[PDB]
Every structure is written in structure tokens, then in C-alpha cells.
Amino acid sequence: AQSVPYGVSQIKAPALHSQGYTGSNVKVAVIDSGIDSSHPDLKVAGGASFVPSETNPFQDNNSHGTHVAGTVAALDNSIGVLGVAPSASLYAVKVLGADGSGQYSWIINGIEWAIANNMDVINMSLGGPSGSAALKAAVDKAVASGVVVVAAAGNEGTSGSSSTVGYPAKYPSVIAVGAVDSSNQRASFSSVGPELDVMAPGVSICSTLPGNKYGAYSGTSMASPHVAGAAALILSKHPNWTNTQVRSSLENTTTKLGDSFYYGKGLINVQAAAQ
Ligand SMILES: [Ca+2]
């Protein structure tokens, strides 16, 4: 039978699924280590691989990409888990390899592909301690072109009085997502900083793994897809919304939790955000 992970319920997504808003016709890109399409609980529309050593984007040799994909769009049916946007057209943009590592040229090319193939939402459950003029530009270009770009704040914890949010999450154009547990307490690994925007569930997140499996992972990497899915649910109710309206709606309707340096605007509530 099907189990709804606590996270999907915490951001109040099932309220919209019941209104008939499941994210149908919204295209979301999982810029990651590819997505295993043979999972009975996932429906991958297309994608591309920018990893030179790994040509099949529908092959995830790591486990990370599939997991992230399931939190966004695991199918609403009688098996496994449920995503935030179960009817979303999932796109596997493989920019990371089997060891989970990827080069910025690969990531940047993955973001570029997402723009020309008109993705409504881009999800980047990845990041680094350094930027690039090409990375800044790739993500800014996506936003200028109406794409909602979501990214994990990073898993660097606190650092005195400084920001530990990595890139591309550190950029003003990118929605940097941190992690909260079930009780709404910031996960100690979640990056902090003035660049944090919202928080989404990220501790012990149950989702899809390669080869008809389900397993839990903890990270801001698992936080990100709840906000990516949430942006897709909002878009299915209001298809006329610009990426800017999806964003301000998501940040202005949050549940305030603590100081913005550690919580951003707070926990996203997609029910209040969709309006
Ligand atoms: Ca399912």
C-alpha cells in the first residue's frame, strides 16, 4: 500500500491534491545524478545527461537523483510513497555521476538544457563552497526566462557569525532551502546565513531509491524538492503566475520559526501559498 511521508503532509500538500491540484502539466527538472525510470512509482518524461562518463540520464548509479525525484513526483497510486506534485512531468538532467560528484561545466550545461526545453521549475539538490560567473549567469538566465530555480542551502551547519550557504543557493535569484525536522527544529547540519529563504522537511525523508526500493536520507538535499514540488502545485492552480509570484507567495505565507539567519522566512506552507 501507499504511505505519505511526514514531509509532504507537513508542508500541507495533500490539501491541494484533494482540490484536484497535483501539478499536472508542470515541467520540473531534477538536475542531479539521473533518475531511475524503471521505478514503478516514478514517471520520467524526458531528460538529458551531461556527464561524459554516463550517457543514460534514466540511470542513477548513485541513489541521490531518484530519491530527490520521488519527493517531488512519486506517483499517487497503491504502492510506495507520494510526492509533493505526483502528476508533475519529471525530467532527469544528469549532471552528477556515480560518486555523486559533478563539475560546474556539467551543472551549468544541465541548467542551460532546462531553459531551452522550457522547464517551469529547476531543482538543484547540490552545491559548492565557491561560485563562478558562468554559474551565476546560468541561474540568472533561468529566472529572467520565467523558471523557478530551487536549490539546497547546503549541509555546512553554523560557522561563528558567517554564511555557510553554498552555491548556486547563495545567489539572490535562487530560492535557498534549508532543513527542518518533524518538530520544526532546524536540522544542525542545515546551512545558515542571510541567503537562506525557506525551510522544508529534511531529516529522515522517505523516498524512492533505484531498483524498486524506498529508503530515508537526511539533508538540505531532501529539503529542496518539497519546495520544488510546492512551486509545481502552486503553478497548477495558477498557471498564469510568473516565477516571481510563485516565489513571493512561498516566502510570504511561511510559518515563522526562528531567526532568519537560521530559518529564512520559515517553513513553507503550500496550502496558504497556492491561495
Ligand atoms: Ca506511490
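Note that chain A carries Swiss-Prot numbering, so the residues on display, from first to last, are 108-382.
Cβ from N, Cα, C; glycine included.
The annotation Ca(2+) 1 binding site is assigned in Swiss-Prot to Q109, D148, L182, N184, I186, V188. Taking a C-beta cut-off of under 8 Å and a sequence gap of six or more, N184 (Ca(2+) 1 binding site) has these contacts in its own chain: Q109, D148. DSSP assigns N184 (Ca(2+) 1 binding site) to coil in the three-state reduction, outside any helix or strand.
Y128 (variant position) falls within neither a helix nor a strand when secondary structure is assigned with DSSP, and so counts as coil. The Cβ of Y128 (variant position) has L340, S343, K344, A381 as same-chain neighbours under 8 Å, each 6 or more residues away in sequence. Under its natural variant annotations, Swiss-Prot gives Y128 to F the following note: In strain: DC-4.
A simple way to gauge crowding: the CB of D139 (active site, charge relay system) has 30 other CB atoms within 10 angstroms, across all the protein chains here. Secondary structure at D139 (active site, charge relay system), as computed by DSSP, is strand. What Swiss-Prot lists as active site, charge relay system is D139 (among others), and the listing cites experimental evidence.
In the shown protein chains, 24 other C-beta atoms lie within 10 A of the C-beta of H171 (active site, charge relay system). Annotated active site, charge relay system per Swiss-Prot: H171 (among others), in sequence order.
What Swiss-Prot records for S328 (among others) is active site, charge relay system, and it gives experimental evidence as the kind of evidence. For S328 (active site, charge relay system), other Cβ atoms within 10 Å of its Cβ number 28.
Put simply, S328 (active site, charge relay system) is 24 Å from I186 (Ca(2+) 1 binding site) when counted between their Cα atoms. Contact annotation for recorded positions (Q109, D148, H171, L182, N184, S328) versus ligand 1: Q109, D148, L182, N184, each with CB under 6 Å from a ligand atom.
Taking the Cβ of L182 (Ca(2+) 1 binding site) as centre and 10 Å as the limit, one finds 23 other Cβ atoms among all the protein chains shown.
For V188 (Ca(2+) 1 binding site), the same-chain residues lying six or more positions away in sequence with a CB closer than 8 A to its CB are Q109, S110, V111, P112, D148, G177, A181, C313, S314, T315, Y321. A Cβ within 8 Å of the Cβ centre of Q109, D148, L182, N184, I186, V188, the residues given for Ca(2+) 1, is found for these other residues of the same chain: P147, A181, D183, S185, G187, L189. A sphere of 10 angstroms centred on the C-beta of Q109 (Ca(2+) 1 binding site) encloses 13 other C-beta atoms.
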